[PDB]
Amino acid sequence: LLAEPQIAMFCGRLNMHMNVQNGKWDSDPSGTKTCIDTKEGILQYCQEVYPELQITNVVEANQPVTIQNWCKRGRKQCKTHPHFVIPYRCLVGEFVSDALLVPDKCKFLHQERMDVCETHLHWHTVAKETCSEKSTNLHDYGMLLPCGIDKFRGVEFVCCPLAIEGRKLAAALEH
Amino acid sequence: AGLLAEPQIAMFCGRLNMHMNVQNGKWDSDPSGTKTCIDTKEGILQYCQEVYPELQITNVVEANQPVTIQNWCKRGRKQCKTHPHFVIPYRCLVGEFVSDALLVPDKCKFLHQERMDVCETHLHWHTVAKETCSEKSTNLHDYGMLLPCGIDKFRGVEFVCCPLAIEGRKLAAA
């Protein structure tokens, strides 16, 4: 398994999925599957595309990727017409939280509640607001404790200083 | 009802395989934009399963007559405007095998031959059918395979013989 299984969609075109052997995007195997509207449906598609793996849940990727050559159902031509989309990671087996890199002087934090079951977006906001409050930057975050298809009870994240001993601490991503 | 078109694949070396879109009845190119003509039955079978993931394809057999397929594609599917080609499709047989239903038109007869000791090709059986109608001064109108014994291998054939209706001739010579 040289790549993480995941699916990417763009309504109007056939779904794409990560080729776990080489690491490139391929198009829907049957040339018939279009964008999906529910988390339950996305999870099924993941399982249909990766029959050899035990897909047990799904979660949005933290950052968009650029995919080219989207095919259209019916059309012969898959025009290299780039699109920036947020893939869905097909999580496999027993759930384990993402390992996150903690750059020096940054802090690893996490929040959870046994009685809340929210989305990836909600947890992303929590993490962002928590770092923002302390006047810092959100460098990375991951979900914790799944409670449903693409639903979690918490978030683990990394907050970073605007600068260390005078020098600004930067990074680039997601837009 | 909500009946689908029989699944099948068509090849033309130097181009991407085509497969029948079972939902609209029209041909589509290779989903991955990389698969090309195959040279083994086992390979044909594997390709069927690949483009028809939701069907239990358990065998393959050549269709009886070639078909005209427009706009083939080259690897990558960036250039697909081309000259139509006459190719003989491969039927992707699903699930449990059952003999095709043959229409016996007026004045024709339905015959079938099965040899439980042999395991021949589609071509062999087509010939056995053609020759059997010839021996009775008739013409082979249609046929289908019987008793599968391997990937695209059968133990028999069912066919329909019909009146020749052909203009013969002789020679007037000195």
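The first residue you see is number 1, and the count goes up from there.
Looking at the header, which is where the method is noted, we find X-ray crystallography, 2.7 Å.
Note: Cβ is positioned from N, Cα and C throughout, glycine not excepted.
Look at Swiss-Prot and you will find B:3-164 tagged as domain 'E1'. If you look up Swiss-Prot, you'll see B:71-85 marked as heparin binding site, on the strength of experimental evidence. Here the residue is the original one, but Swiss-Prot notes a mutagenesis experiment at this spot, B:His112 to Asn (Swiss-Prot position 137): Binds copper. Forms dimer. While the structure shown retains the original residue, Swiss-Prot records the mutagenesis experiment B:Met116 to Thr (Swiss-Prot position 141) with this note: Binds copper. Forms dimer. What Swiss-Prot notes for the published mutagenesis of B:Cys119 to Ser (Swiss-Prot position 144) is this: Binds copper. No dimer formation. No copper reducing activity. Among the mutagenesis experiments that Swiss-Prot reports, B:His122 to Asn (Swiss-Prot position 147) is described with the note: Binds copper. Forms dimer. Under mutagenesis, Swiss-Prot gives B:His122 to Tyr (Swiss-Prot position 147) with this note: Greatly reduced copper-mediated low-density lipoprotein oxidation. A mutagenesis experiment is reported in Swiss-Prot for this position, B:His122 to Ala (Swiss-Prot position 147), and the note states: Some decrease in copper reducing activity. What Swiss-Prot lists as Cu(2+) 1 binding site is B:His122, B:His126, B:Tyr143. The mutagenesis experiment B:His126 to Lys (Swiss-Prot position 151) is recorded by Swiss-Prot, whose note states: Greatly reduced copper-mediated low-density lipoprotein oxidation. Residues or ranges marked as Zn(2+) 1 binding site in Swiss-Prot (evidence: a curator's inference): B:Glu158, B:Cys161, B:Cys162.
On the structure: features taken from Swiss-Prot.
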residue  : record                : DSSP (3 states)
B:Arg75  : heparin binding site  : coil
B:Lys81  : heparin binding site  : coil
B:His112 : mutagenesis position  : strand
B:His122 : mutagenesis position  : helix
B:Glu158 : Zn(2+) 1 binding site : strand
Run a quick check on B:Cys73, B:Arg75, B:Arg77, B:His85, B:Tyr143, B:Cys162: which of these binding-site residues have any Cβ-Cβ distance to chain A under 8 Å?
B:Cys73, B:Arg77
Judged by the number of other CB atoms within 10 angstroms, which among B:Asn71, B:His83, B:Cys119, B:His122 is the least packed of the recorded positions?
B:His83
Hey, for the Cu(2+) 1 site built from B:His122, B:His126, B:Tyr143, who else sits with CB inside 8 A of the CB center?
B:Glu62, B:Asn64, B:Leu123, B:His124, B:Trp125, B:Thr127, B:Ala129, B:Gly144, B:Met145, B:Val157
Taking the center of the Cβ atoms of B:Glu158, B:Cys161, B:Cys162 at the recorded Zn(2+) 1 site, which other residues in this chain have a Cβ no more than 8 Å from that point?
B:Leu102, B:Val104, B:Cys108, B:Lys109, B:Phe110, B:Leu111, B:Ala129, B:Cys133, B:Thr138, B:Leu140, B:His141, B:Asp142, B:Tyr143, B:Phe159, B:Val160
Other Cβ atoms within 10 Å is the metric here; tell me which of the recorded positions B:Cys73, B:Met116, B:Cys161, B:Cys162 scores highest.
B:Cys161
Neighbour tally for B:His85 (heparin binding site), based on other Cβ positions within 10 Å of its Cβ:
17
Same-chain residues at least 6 apart in sequence whose Cβ lies under 8 Å from B:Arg77 (heparin binding site):
B:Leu16, B:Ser29, B:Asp30, B:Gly33
Starting from each candidate's C-beta and looking 10 angstroms out, tell me which of the recorded positions B:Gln79, B:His112 has the most other C-beta atoms.
B:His112
Using C-alpha positions only, work out which of the binding-site residues B:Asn71, B:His85, B:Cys162 is nearest to B:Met116 (mutagenesis position).
B:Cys162
